[PDB]
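**Q** Below is the structure I would like to discuss, written out as structure tokens.
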Protein chains: 4
Amino acid sequence: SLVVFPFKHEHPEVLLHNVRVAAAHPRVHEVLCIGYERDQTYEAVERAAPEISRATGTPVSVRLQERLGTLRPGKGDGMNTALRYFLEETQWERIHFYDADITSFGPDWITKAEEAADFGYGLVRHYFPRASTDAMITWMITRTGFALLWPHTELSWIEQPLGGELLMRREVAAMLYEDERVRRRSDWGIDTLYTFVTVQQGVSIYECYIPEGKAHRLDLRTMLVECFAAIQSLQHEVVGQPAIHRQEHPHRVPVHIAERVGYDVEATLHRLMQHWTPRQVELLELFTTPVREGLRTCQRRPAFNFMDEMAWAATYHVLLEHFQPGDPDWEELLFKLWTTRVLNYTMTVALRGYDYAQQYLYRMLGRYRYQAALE
Amino acid sequence: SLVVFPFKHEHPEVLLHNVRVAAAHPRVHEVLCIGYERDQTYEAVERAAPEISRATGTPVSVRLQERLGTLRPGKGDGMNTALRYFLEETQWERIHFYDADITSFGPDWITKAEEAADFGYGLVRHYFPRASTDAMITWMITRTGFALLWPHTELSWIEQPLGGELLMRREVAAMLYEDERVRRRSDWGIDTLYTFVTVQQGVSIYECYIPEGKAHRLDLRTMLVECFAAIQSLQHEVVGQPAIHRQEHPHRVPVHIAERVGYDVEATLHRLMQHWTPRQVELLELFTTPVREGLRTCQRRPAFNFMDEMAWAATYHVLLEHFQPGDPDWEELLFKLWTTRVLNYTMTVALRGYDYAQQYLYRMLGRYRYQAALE
Amino acid sequence: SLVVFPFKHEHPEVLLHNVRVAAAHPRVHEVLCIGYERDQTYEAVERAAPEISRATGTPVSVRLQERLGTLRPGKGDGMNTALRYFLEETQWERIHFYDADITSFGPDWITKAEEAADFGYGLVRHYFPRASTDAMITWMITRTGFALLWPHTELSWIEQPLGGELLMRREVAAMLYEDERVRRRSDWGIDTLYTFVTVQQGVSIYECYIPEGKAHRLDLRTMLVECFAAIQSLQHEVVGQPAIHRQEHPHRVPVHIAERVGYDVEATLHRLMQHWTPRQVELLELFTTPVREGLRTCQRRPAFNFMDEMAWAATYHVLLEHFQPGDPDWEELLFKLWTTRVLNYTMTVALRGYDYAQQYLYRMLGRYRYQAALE
Amino acid sequence: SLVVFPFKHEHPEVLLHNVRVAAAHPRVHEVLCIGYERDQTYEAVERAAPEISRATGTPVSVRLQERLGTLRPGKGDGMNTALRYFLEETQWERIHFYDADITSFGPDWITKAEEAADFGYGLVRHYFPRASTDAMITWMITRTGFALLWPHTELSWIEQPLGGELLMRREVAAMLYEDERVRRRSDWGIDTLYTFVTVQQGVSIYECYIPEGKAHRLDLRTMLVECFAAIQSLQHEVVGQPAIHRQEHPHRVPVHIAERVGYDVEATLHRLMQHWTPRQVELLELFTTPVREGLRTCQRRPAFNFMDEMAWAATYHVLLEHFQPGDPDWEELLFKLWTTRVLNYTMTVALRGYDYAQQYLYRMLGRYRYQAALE
Ligand SMILES: Nc1nc2c(ncn2[C@@H]2O[C@H](COP(=O)(O)OP(=O)(O)O)[C@@H](O)[C@H]2O)c(=O)[nH]1
Ligand SMILES: Nc1nc2c(ncn2[C@@H]2O[C@H](COP(=O)(O)OP(=O)(O)O)[C@@H](O)[C@H]2O)c(=O)[nH]1
Ligand SMILES: Nc1nc2c(ncn2[C@@H]2O[C@H](COP(=O)(O)OP(=O)(O)O)[C@@H](O)[C@H]2O)c(=O)[nH]1
Ligand SMILES: Nc1nc2c(ncn2[C@@H]2O[C@H](COP(=O)(O)OP(=O)(O)O)[C@@H](O)[C@H]2O)c(=O)[nH]1
Ligand SMILES: [Co+2]
Ligand SMILES: [Co+2]
Ligand SMILES: [Co+2]
Ligand SMILES: [Co+2]
């Protein structure tokens, strides 16, 4: 198997540790790191590589990403470069991707994915326990979108559709790399695209649980806009009824993960009152009253009680239809709109406890799916 | 929709309450109670029925079960009689079954099923939080069997395959009632059969979670042997890869359920030393040494440490191949064998806490599925 | 025993229920309700009383509170009126107080206190599980104060020093009513004074745990200022080393209590920007820089990250030394100061989970006790 | 301070690690290991000592225990030897004891005790989270005894009265070593005696919480009889009302501790049926019927449902009055009697979950204290 670590700016020792873990694994035949630019991380890896592959017997190499897509040159280009290399320059049966920033990485992650692949599956996705104010793009943007636009499909059931830790087999990777839609997604939209098109092609999927969680490095705005844009670009797509989808049963959350805070609330409330623009005030005219009045209040004081579940779904539709990717005002507006949803969820749900928050989030997708199936 | 309550011996007020709840529901067009015999429960319902249907506007009636199967006349005959009535004497689009003994029954159960049915599903199964020493037939017999015999299929993933609370639509019911295999299962085997053949036909299934649990009346032996027999009778069947199967994400277990005890341990230990027979001691010759020696010890003192996970799987295969349904010695032997498994799980797993027990049980099915895929 | 319910404005049926519970208890010899004014609740009780005491055999009566203290005529006057009545016009050995608003009241509360009293104790205080954003006066004002000013004593170890549910025996009541310091505390300061002087007199105290919690009616400002003022007035008091103090071991919090929210965050954030005054801005000159700059920001936008644990202790000392009871500006400033503490605790601690929040609060008192012992 | 590790047979590296931890601690001026005999552990320490003390600057030495008591030469003699050494041959202000077998020992244990000592306390006891089937001597024998014999005192409130991890200051040590009762307790009875007489002298006590628990090496019979014997020997003692006793607030149990099993159930059930004697059967004549009949059943099959809470208290009184220390039949009978109590608790309480078990155990002491205060 080929194991791939895409990296942009990262601590050399963190990446090197993961590289060494992967190389030492009996089922890994090659390690490839794909870099954004030729920075210090890059040179650090390039120096260590001869040594690592000499010690473990499995070859390790670095490359810059190629420009394969047509959006902002980001992780997509990184990942698709690995796909191309994997497909065109190696003979290996399977490819793994893991984020380079991971500090809780162990041989077990590779084993669990390899074993599931042996069982037949075409895509194996790792998924993790998460703090109740983490993963707000995942929940309020990706999974919400999937639920609202493809309620009868497997999409919204996938636990971590943005996750960069997965194993695909050669034919699945070929399938995706062929696909014009995924190829062009050079930015943060790439994981969304991998998730969507594998499901749309009826690839069978297993979700691995990694009980110890994904410790990593601790931009949010860019990721938010590009994820939403990814969903918007797919909105007219047609998806068949489910292929095989199974998920390893989750363990209880680790205490240290259940007990941490996703963000700085004071700073977020502040941020909500900044970067206003007469054009944004105008754009709000497109939204339902509660939302329009709600968000306008944020010029003077933080307001978010208005942005409950049903308000957010209404807002999501309007965004789907009018959001202009690349327009600074629309991006700021999406950022602010989403922020109020996060804040509302934080104060009315997250503050009720980890378990309450989980039961809520799942019920939220269910309510969205049901509503969607009504129209 | 038609709502059906199969009853044998039950407290009249308990059943009448459930009947009244169902009749009052806006989506229920008829209630049917199917009785084993014409006892006091029966006459109680028959007297109340004119009154209830007058007050709610939806018709309510009682009938004796018909003899439709070829095994012991039990619940199967009860449920298939309802199927027949539903298919042949009404025009309704959907049928529910709920156990008559349920005391925690509420309009919600009907709503959740009807809503899932609207979504498209062919079978909707209710499932509940359960005490860690409950559902030992479910886990050690049914789910174990499904995992060991059809590891690549959806069968072992179904949460409560013995569950009597479900909704099917007309074509799914027709399809089951048609089927020689389910029709003949007049005994406790019926839920196993409903579960098996719906999955084998690729019916799409949704599992509803009812967070408050299923409070009901608190024979075990009969149920055990007939459930095992059901599985044994299906052992040569071939099952395709999964159809659509989705399950509502579960809430945390209610405290009162997590904190209760499934059985009397002292009495069970005693029961293990009773009803011995020279023929049973001989039959043990067919089992691996640890098991044979283990079970033999039980003539003098309770012993069960020997009956771990791998020992039970070995035992299971031997049972599948040699267990003679209706033979008193085999039934007693199955009962004792299983009892050791339950005791072993109780002392080495359940005693470790509710969560540990759950993570264990799910991993057990996984280990069994993996092992089965190996041969 | 005499059981006493002090009431101001309450639902007649809620109080009448509690009255009836107490009167029906075999250990209760009289029930007394003490009213603030002769409103509808009062007339409701006065009408029902003859009937209740006829049915249960134990006498029930209502009275207006007398003016016995020298601050705002509030709960103190209510409770001391009961004390006077108890001591001067009855011969009973023990007196209970319970808030009239309680809806989870049961004969058990009385039993548990009566049994503890039998054991020998002089004061029995009931304490309950509480939502993690509840009891912010209790934690940030009363317990904090106790820990900061009397670190070596039992005071800060009392679970719910503001609690209105307790049982005292005749001599304890006599001792309190005698005391000019407690007599004069006619306002919300009274429970603080009851707690302080019983500990100062070395009365032996037992804390009863009521596992179901105290459901009650759902002013904050007046209570806040009067509680703080009570502490301030005691600040030069000397207190001896601990007498007997024991507390029933707590059960796990009920889910419904752990999962509810103390307050409306948006509204609180808004309130923090209101009722400013040039005089308040000036008064801030007396506080450390982080706090002064912090609170000032609140004229434009909510700010509270600055008001951590240590910042709060710093603030507390300044308040102890300069806060003028009755001065509208000081009262407003204390309200805002405390609100920022609550917000800080909410976002950095409470959001981490009920358990984390409890471990934190107890460590906070520890950190405060230690710090105080240093000077 | 002097830190003492008493050892009998232990893994050299485990003890040496703890010695090195203690010596490296800035507050520790000397380490002393006290051995049972001159075995391998002993020689291993004797060799390492020069080296350790050389490296840390704080002297380390080993000695055999002196024979100072009049019972079996065990741990008591070991600890009292340390006491003597401390008092007679050093000038140090404080002494710690820690079990030598501890594998989760850290500088933190010493710090927490030293800081509490700084606060004024005479005795500091460490206490830990424990598995719900651990500490059955502690609960069913020591705490139960203290509750039943001295209900109005602090004794039954001490968390871990058998605990070997504590810090005492010079005068407390002197006071104990002076005392004929404690001196003569050369066996396992010693911790019981340290606990009892410090409380009887009104020494102020603080209980430190060590949240990570006490991992140690995994005889039971001997310990059981000598702990019971200790309590029996004190039964006519008179104890005053409480001196100062405070306990650090506990954190949530670590998962790994909540999830482990204190013993082998099958083996225990077996053991209950062994080492019977006609004289034991006769001795049972002294006990209440349910118990006499119950225990007799154990000759044929395990029985324990009979040995609930009230049955155990009745049994305890009989034992207090008739148990003959040193009589093999009485010792066997106590062992069996206790074993049924443990089994009953295991099956009716422990199996209900860790929290339920704790709430139960504390209520048990409460029920016992109340019952005791009745006569
Ligand atoms: N090659 C490449 N890697 C990237 C790029 N952007 C992010 N990454 C890497 O993708 C992985 C996930 O990114 P990260 O910033 O940790 O986002 P996270 O998903 O929030 O954990 C990390 O290894 C990043 O170094 C990019 O533009 N090119
Ligand atoms: N008609 C009919 N109903 C039965 C028969 N046996 C059991 N039942 C009913 O089927 C439902 C489930 O039975 P129950 O004894 O509660 O088993 P459990 O809850 O699944 O353990 C109850 O309503 C019983 O009254 C039978 O032979 N005929
Ligand atoms: N007699 C009298 N009772 C009062 C007064 N103020 C409050 N109470 C009562 O004291 C009890 C506690 O007050 P409540 O408003 O519920 O405060 P809580 O402690 O936050 O629950 C209730 O029964 C009130 O009706 C007062 O001025 N006089
Ligand atoms: N000096 C001495 N130490 C002993 C004796 N018996 C036990 N110990 C030590 O006392 C400590 C506690 O004993 P241990 O067997 O671990 O019992 P437990 O941890 O309380 O169950 C350990 O360090 C033992 O090595 C004895 O007779 N003499
Ligand atoms: Co990352
Ligand atoms: Co039932
Ligand atoms: Co109230
Ligand atoms: Co030990």
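Quick note: numbers on chain A are straight from Swiss-Prot, i.e. 2-219, 225-381, in order.
Placed from the backbone N, Cα and C atoms, the Cβ positions cover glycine too.
Experimental mutagenesis is annotated in Swiss-Prot for A:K9 to A, with the remark: The catalytic efficiency is almost one order of magnitude higher than wild-type enzyme for both substrates. The mutation has little effect on the affinity binding value for GDP-Man and D-glycerate. What Swiss-Prot notes for the published mutagenesis of A:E11 to A is this: Results in a modest increase in the catalytic efficiency coupled with a decrease in the affinity binding value for GDP-Man. The mutagenesis experiment A:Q66 to A is recorded by Swiss-Prot, whose note states: Results in an increase in the catalytic efficiency (up to 72-fold) coupled with a decrease in the affinity binding for both D-glycerate and GDP-Man. Quoting Swiss-Prot on the mutagenesis of A:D100 to A: Completely inactive. Annotation comment: Swiss-Prot describes A:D102, A:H217 as divalent metal cation binding site. Quoted from Swiss-Prot, the note on the mutagenesis of A:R131 to A is: Completely inactive. Feature annotation from Swiss-Prot assigns (R)-glycerate binding site to A:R131, A:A136, A:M137, A:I138, A:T139. Among the mutagenesis experiments that Swiss-Prot reports, A:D135 to A is described with the note: Results in a extremely low affinity binding value for D-glycerate (5600-fold lower than wild-type) and displays a slight increase in the catalytic efficiency (2-fold) compared with wild-type enzyme. Experimental mutagenesis at this site is recorded by Swiss-Prot as A:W189 to A, annotated: Results in a 3-fold increase in the catalytic efficiency coupled with a 7-fold decrease in the affinity binding for D-glycerate compared with the wild-type enzyme. It does not influence utilization of GDP-Man. According to Swiss-Prot, the mutagenesis experiment A:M229 to A carries the annotation: Minor influence.
Give me the local environment of each listed feature.
**A** In this view, A:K9 (mutagenesis position) is surrounded by 16 other Cβ atoms within 10 Å of its Cβ, with every protein chain counted. According to DSSP, A:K9 (mutagenesis position) sits in a coil region rather than a helix or strand.
Counting only residues at least six positions away in the same chain, the Cβ atoms of A:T42, A:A101, A:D102, A:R218 sit under 8 Å from the Cβ of A:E11 (mutagenesis position).
In sequence order, A:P7, A:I35, A:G36, A:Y37, A:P74, A:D78, A:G79, A:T82 are the residues near A:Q66 (mutagenesis position), counting only same-chain partners six or more apart with C-beta under 8 A.
The 10 Å shell around the Cβ of A:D100 (mutagenesis position) contains 19 further Cβ atoms across the protein chains shown.
Taking all protein chains in view, 14 other C-beta atoms sit within 10 angstroms of the C-beta of A:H217 (divalent metal cation binding site).
If you draw a 10 Å sphere around the CB of A:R131 (mutagenesis position), it holds 21 other CB atoms from the protein chains shown. In the three-state DSSP scheme, A:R131 (mutagenesis position) is classed as coil.
For the recorded site, A:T139 ((R)-glycerate binding site), the DSSP three-state label reads helix. Of all the Cβ atoms in the protein chains shown, 20 others lie within 10 Å of the Cβ of A:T139 ((R)-glycerate binding site).
Every protein chain shown contributes to the tally, and the Cβ of A:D135 (mutagenesis position) ends up with 16 other Cβ atoms within 10 Å.
Over all protein chains present, the Cβ of A:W189 (mutagenesis position) has 23 other Cβ atoms lying within 10 Å.
Counting every protein chain shown, the Cβ of A:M229 (mutagenesis position) has 17 other Cβ atoms within 10 Å.
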**Q** Other than its own, how many Cβ atoms are within 10 Å of the Cβ belonging to A:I138 ((R)-glycerate binding site)?
**A** 21
**Q** Return the count of C-beta atoms lying within 10 angstroms of the C-beta of A:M137 ((R)-glycerate binding site), excluding that atom itself.
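**A** So the Cβ neighbour count for A:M137 ((R)-glycerate binding site) comes to 20.
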**Q** Calculate the distance in Å between the alpha carbons (Cα) of A:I138 ((R)-glycerate binding site) and A:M229 (mutagenesis position), and round it to a whole number.
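**A** The Cα atom of A:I138 ((R)-glycerate binding site) is 8 Å away from the Cα atom of A:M229 (mutagenesis position).
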**Q** For (R)-glycerate, what surrounds A:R131, A:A136, A:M137, A:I138, A:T139 with a Cβ no more than 8 Å from their Cβ centroid?
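**A** The surrounding set, listed in chain order, is A:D135, A:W140, A:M141, A:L163.
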**Q** Going by C-alpha positions, which of the recorded positions (A:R131, A:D135, A:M137, A:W189) is nearest A:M229 (mutagenesis position)?
**A** A:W189
**Q** Just give me the nearest neighbour of A:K9 (mutagenesis position) among the recorded positions A:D100, A:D135, A:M137, A:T139, A:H217, Cα to Cα.
**A** A:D100
**Q** Once you note that 5 residues are missing between A:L219 and A:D225, how far is one Cα from the other in Å?
**A** 12
**Q** Nearest to A:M137 ((R)-glycerate binding site) in three-dimensional space, by Cα, is which of the mutagenesis positions A:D100, A:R131, A:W189?
**A** A:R131
**Q** Can you tell which of the recorded positions A:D100, A:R131, A:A136, A:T139, A:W189 lies nearest to A:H217 (divalent metal cation binding site) in space, using Cα positions?
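**A** Among A:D100, A:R131, A:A136, A:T139, A:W189, A:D100.
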**Q** Identify which of the following recorded positions, namely A:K9, A:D100, A:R131, A:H217, A:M229, place a Cβ less than 6 Å away from any atom of ligand 1, and list them by sequence position.
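**A** Passing the 6 Å Cβ check against ligand 1: A:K9, A:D100, A:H217.
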**Q** When you measure from the Cβ of A:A136 ((R)-glycerate binding site), which residues in the chain that are at least 6 apart have a Cβ under 8 Å away?
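**A** Long-range Cβ contacts: A:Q161.
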